[PDB]
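S.K.: Dropping a structure here in structure tokens format, bear with me for questions.
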Amino acid sequence: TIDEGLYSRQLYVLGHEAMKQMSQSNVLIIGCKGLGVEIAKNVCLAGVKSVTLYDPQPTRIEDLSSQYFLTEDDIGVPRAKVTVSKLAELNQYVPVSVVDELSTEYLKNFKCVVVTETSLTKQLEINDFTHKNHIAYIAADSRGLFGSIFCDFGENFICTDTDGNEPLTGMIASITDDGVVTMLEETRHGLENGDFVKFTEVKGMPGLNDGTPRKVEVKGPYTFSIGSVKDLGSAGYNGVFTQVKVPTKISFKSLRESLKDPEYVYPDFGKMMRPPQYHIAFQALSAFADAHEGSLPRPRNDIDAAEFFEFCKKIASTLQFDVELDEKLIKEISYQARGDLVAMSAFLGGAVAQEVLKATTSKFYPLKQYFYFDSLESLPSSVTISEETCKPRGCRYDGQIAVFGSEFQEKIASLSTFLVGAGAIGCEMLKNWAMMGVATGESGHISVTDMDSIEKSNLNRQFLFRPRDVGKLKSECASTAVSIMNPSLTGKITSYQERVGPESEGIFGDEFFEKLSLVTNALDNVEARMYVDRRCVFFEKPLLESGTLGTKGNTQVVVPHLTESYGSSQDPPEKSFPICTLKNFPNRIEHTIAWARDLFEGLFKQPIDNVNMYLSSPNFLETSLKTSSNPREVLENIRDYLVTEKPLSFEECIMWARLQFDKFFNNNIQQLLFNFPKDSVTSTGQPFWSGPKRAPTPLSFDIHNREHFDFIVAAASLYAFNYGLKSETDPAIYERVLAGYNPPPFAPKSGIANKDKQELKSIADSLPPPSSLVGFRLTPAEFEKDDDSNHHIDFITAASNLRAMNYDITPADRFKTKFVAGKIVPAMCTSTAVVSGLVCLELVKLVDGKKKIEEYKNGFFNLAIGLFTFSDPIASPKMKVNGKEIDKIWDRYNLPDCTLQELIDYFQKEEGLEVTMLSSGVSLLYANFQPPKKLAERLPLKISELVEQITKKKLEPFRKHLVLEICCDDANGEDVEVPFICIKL
Amino acid sequence: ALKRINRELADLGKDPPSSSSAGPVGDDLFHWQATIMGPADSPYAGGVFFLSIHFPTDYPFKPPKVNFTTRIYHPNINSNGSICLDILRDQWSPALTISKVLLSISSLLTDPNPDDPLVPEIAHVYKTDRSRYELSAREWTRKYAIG
Ligand SMILES: Nc1ncnc2c1ncn2[C@@H]1O[C@H](COP(=O)(O)OP(=O)(O)OP(=O)(O)O)[C@@H](O)[C@H]1O
Ligand SMILES: [Mg+2]
Ligand SMILES: [Mg+2]
């Protein structure tokens, strides 16, 4: 009963069983500050049964530093009471409540308990109970630029899935008598030692088809071993193996036990001696708060720092910790005790929400057990950070001023950022900017662009939108929501509905880009990422890239004249199958799904386009007769869809669907088996239908079968939609119409001048004239995966399953068909929160203007395994040109709008280089090998005039520069790379 | 992209391909029209086959789209000109030049591969009735690939 219209992207990460178990779990959350509200929001979006909040402390101004459900009108009201109402709107299936008082026994009502902003004594009291009653316990803490997470799921936690990867499967070539299983040619199994596999469709060794898992002993990238199969048989041929995943048992220790001997998780391996320091530091923080009526050390206070360090020494001595305390780091923890950053809150809230989901669903590998994190590299160094600057000012930015100071607040308040995209990452970034106070000054401004609209499936991880907003523009809704969160952003945000690309350079031109301070990408495709990267490189603006995929995520920073661009790296491309595999010889469900998509396009989209173009373009036939690769196909499509097979009712649509069933699932298979019989052999004597090729069998239409009826219904409905007829769904009419159908005879054909053009002309003149059909159009079918009433996914699923039945492939359901055909990218709210936190932690580095490349960090993480890693950005490559150091990426030539000859002479006389090629855009302006006449015609022309002449298009009035790519050779004839040219018009 | 394409074009210009001649269409560097000469020891002898090459925006990180324009009677080439070449669909790497692709296509024309065909009827004729396949190939290369 899962609402797949809302959890579409999340089910591809978790699954149906995981979410079913998740929707029966109760979560208690103690503490309703920024971290608590982040965790609660992520849990509510995830879809747990319910959430209960406990926070009786009255609201204060500083709490607004990272709490975005609190307004300045709520000062003096308990935080939970004012947060429950706003949390109840995120998801309609997840009730949210509040409890005024907590008792120990009450904790038995909840599947998971999350604790924030609670002293260590209360945490011990709660854990002593939750541990022995088998209740998952998570404790999170955020102090300035430091964070801590602790997980305790009980002594006998059972983890079904430990990495989140799909089970490995593959096709076997041969299995020896000693269990040596070999993969097909150039096929890697990917297994690891100790794995379990089950075999099926094994020839010569039926015993392995029972399904009992067997151990794996990897002997190489292409072969492994399963042990002794002597009794079962001597040798096995072909077959498919599938990995089997077995549950693991994880044993956690209580908080009291693990304080003495903790088990650390290391988010970074460059600093492996810190977590032992933070372990003492946080306990000292708790002790200090206990000794000062719950008051943390004041910001940048030396006396409190000394007292805190004395507490740290006492704690280290008491616990017999044989670790030398680092005074600088510990006192830094002391200074930022009262810090409250929205980026740290987002990062830790995403992590903790993922841990809660792990506790409820028993999936993925949890943190075991202490996770201490810091982003101390983000602390500004170009401003004054002292007790005077960091003292509170009685404003909503106190939690941030306590870490960065007022001068850095003034720096932030005058930012001019540009956010590309308004998806999940866009919404999170806008929330973080609103909380941080970005662009709240006189000279600040925010610009956000996105051309898409809000859909139902987007509400599962884009918390700034509501069901009443479905169908509206993302950018406007996001701007309004963030202006509601921070009223100071009223009039400081501009929203565009423009796609960022070559066609929008009149809006995002030189004037627009010259005023920015940084650009943040929130896109989902590589084309726009590359375009924005090129624009930033040209204008020399910092860029913040971030991406997610399921539970994985990464963030990258591009700094002018310091690091390399986004396009300097290469990622794996998309896998496209061979045309021969799809056309005739499929062996996986993906091939059949691709074939079904092609069939959909060729049946309901292309012929309609041809018919419409014929009825509109007066000279379409002549152009097609010599332009298209198959004019006969176009003419046949036009004839069939206009006169020959034009339906007059829905019964004719049903008959057409039956005919197409015969055409595509019964006759083409007969032709293929006539060309290549099942007993045929290759040129080397081996059987033809062996290995990757499966012998098909024609299908006979059975009305009672479910797949056949589904295909007929979908095809008839789509044909009626094409012709605008009234479709029906009652099986009675289909069964009545299809009963009286006589299949035309079909026998495979063995085969065995210029008159063809005469036949084409005869067909052409047989068509009705366009003038006789004015105002008549056929509606094409534009593929839409997200709608379940247009019969698109239904048709694709039916066709794919029928073709799988042809080739004896295991059919898939509509869920997997929608996943594959729609190119759906799995997405999660927790990953979005984590990437937003990391990007906002790099943003403060960008604002401070840090120069060294070691101070920036590109981040990668995988939440299914609890892996976090950070690495320095790659420096931009250097080069030697004319005995000078040139940056390959961030350097350019600035030249006037001189003539081509003058440009060549300048490059010859200044750089001592001979120009051999000059191009602009996708046109070759000048080449050394062109005939002399062409050059003599082109040489005395200006660059702008030359570009206009070659591209046959006048330059736009808003165009102010030209980017030219030049390849030149040195005096000796050696090719030397040079930076691009920036011609100023 | 542009620099790599121009380097390939210059390399073609410096050393003639003899049996091939590729060049940009008009002045566009992302659309080439290549020519292939039928091998002497093949049914397509004395034939000129025109191919259209479309370099993707991500070249050389994505394979160029190569499609025959002249009609050819080959087991691995269909009516739309699509070529069953492994180096153009999933084996593509940013290390293969257009000269290598043209050489591969010429070798394919030299000897077809009927065991993994793209046109099952032509492959069946090739495997069963070789003489009729030869006659049909000669007829097609005389009717379409000449003049
Ligand atoms: N070239 C572009 N210019 C501007 N905005 C873009 C561009 N390409 C993508 N976007 C926007 O980037 C955002 C990407 O976010 P996201 O992928 O989460 O949303 P979606 O694609 O609408 O959803 P889903 O992929 O889950 O169906 C979308 O708002 C999309 O409109
Ligand atoms: Mg969308
Ligand atoms: Mg998307």
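The numbering of chain A matches Swiss-Prot: 14-765, 780-1012, in order.
Placed from the backbone N, Cα and C atoms, the Cβ positions cover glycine too.
Annotation source Swiss-Prot lists active site, glycyl thioester intermediate at A:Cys593. Annotation comment: Swiss-Prot describes A:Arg22, A:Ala437, A:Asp463, A:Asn471, A:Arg474, A:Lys487, A:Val513, A:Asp537, A:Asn538 as ATP binding site. Taken from Swiss-Prot, the feature Mg(2+) 1 binding site covers A:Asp465, A:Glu468, and the record attributes it to similarity to another entry. Annotation comment: Swiss-Prot describes A:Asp537 as Mg(2+) 2 binding site. Annotation of the mutagenesis experiment A:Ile592 to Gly in Swiss-Prot: Strongly reduces enzyme activity. Looking at Swiss-Prot, you'll find the mutagenesis A:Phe598 to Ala noted as follows: Nearly abolishes enzyme activity; when associated with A-701. Here the residue is the original one, while Swiss-Prot reports the published mutagenesis A:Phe689 to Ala with the comment Abolishes enzyme activity; when associated with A-701. Under its mutagenesis entries, Swiss-Prot includes A:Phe701 to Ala with the note: Nearly abolishes enzyme activity; when associated with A-598. Abolishes enzyme activity; when associated with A-689.
Could you place the listed features in the three-dimensional structure?
M.R.: Under the three-state DSSP scheme, A:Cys593 (active site, glycyl thioester intermediate) falls in the helix class.
Remark: A:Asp537 (Mg(2+) 2 binding site) has A:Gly434, A:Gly436, A:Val852 as non-local neighbours, by Cβ distance under 8 Å and separation of at least 6 in sequence.
Annotation note: A:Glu468 (Mg(2+) 1 binding site) sits in a coil segment as assigned by DSSP.
Secondary structure from DSSP puts A:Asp537 (Mg(2+) 2 binding site) in coil.
Non-local neighbourhood of A:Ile592 (mutagenesis position): empty, since no residue in the same chain at least six residues away has a C-beta under 8 Å from its C-beta.
In sequence order, A:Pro705, A:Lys706, A:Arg707 constitute the residues six or more apart from A:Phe598 (mutagenesis position) in its chain with CB-CB distances below 8 Å.
Sequence-distant contacts of A:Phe689 (mutagenesis position), defined as residues of its own chain at least six apart whose C-beta falls under 8 angstroms from its C-beta, comprise A:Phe701, A:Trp702.
According to its DSSP assignment, A:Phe701 (mutagenesis position) is coil.
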S.K.: Other Cβ atoms within 10 Å is the metric here; tell me which of the recorded positions A:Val513, A:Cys593 scores highest.
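M.R.: It comes out as A:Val513.
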S.K.: On a simple 10 Å Cβ count over all chains shown, which one of the binding-site residues A:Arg22, A:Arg474 is most densely packed?
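M.R.: Per the Cβ count, the most surrounded site is A:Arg474.
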S.K.: Look up A:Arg22 (ATP binding site) in the DSSP assignment and reduce it to helix, strand or coil.
M.R.: helix
S.K.: Within 10 Å of its Cβ, which one of these binding-site residues (A:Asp463, A:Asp465, A:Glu468) has the largest number of other Cβ atoms?
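M.R.: By the 10 Å Cβ neighbour count, A:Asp463 comes out on top.
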S.K.: Under 8 Å between C-beta atoms and at least six apart in sequence, can you list the same-chain neighbours of A:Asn538 (ATP binding site), or say none if there are none?
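M.R.: Long-range Cβ contacts: none.
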S.K.: For a quick check of understanding: given the listed ATP-binding residues A:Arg22, A:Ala437, A:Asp463, A:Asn471, A:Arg474, A:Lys487, A:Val513, A:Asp537, A:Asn538, what is the maximum Cα-Cα distance in angstrom, as an integer?
M.R.: 25
S.K.: Rounded to a whole angstrom, what is the C-alpha distance between A:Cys593 (active site, glycyl thioester intermediate) and A:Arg22 (ATP binding site)?
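M.R.: Here the two Cα atoms lie 32 Å apart.
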S.K.: Among the binding-site residues A:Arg22, A:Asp463, A:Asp465, A:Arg474, A:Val513, A:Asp537, which have a Cβ atom lying under 6 Å from any atom of ligand 1?
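M.R.: Once distances to ligand 1 are taken from each Cβ, A:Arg22, A:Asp463, A:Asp465, A:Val513, A:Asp537 fall under 6 Å.
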S.K.: What's the CA to CA span in angstrom from A:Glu468 (Mg(2+) 1 binding site) over to A:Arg474 (ATP binding site)?
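M.R.: Approximately 12 Å lies between the Cα of A:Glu468 (Mg(2+) 1 binding site) and that of A:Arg474 (ATP binding site).
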S.K.: Between A:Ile765 and A:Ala780 the model skips 14 residues; how long is the Cα-Cα span in Å?
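M.R.: Cα to Cα, the distance spanning the unmodelled stretch is 16 Å.
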S.K.: Filter the recorded positions A:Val513, A:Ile592, A:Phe689: retain a residue only if its CB is under 8 A from a CB of chain B. Output in sequence order; output 'none' if empty.
M.R.: A:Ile592, A:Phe689
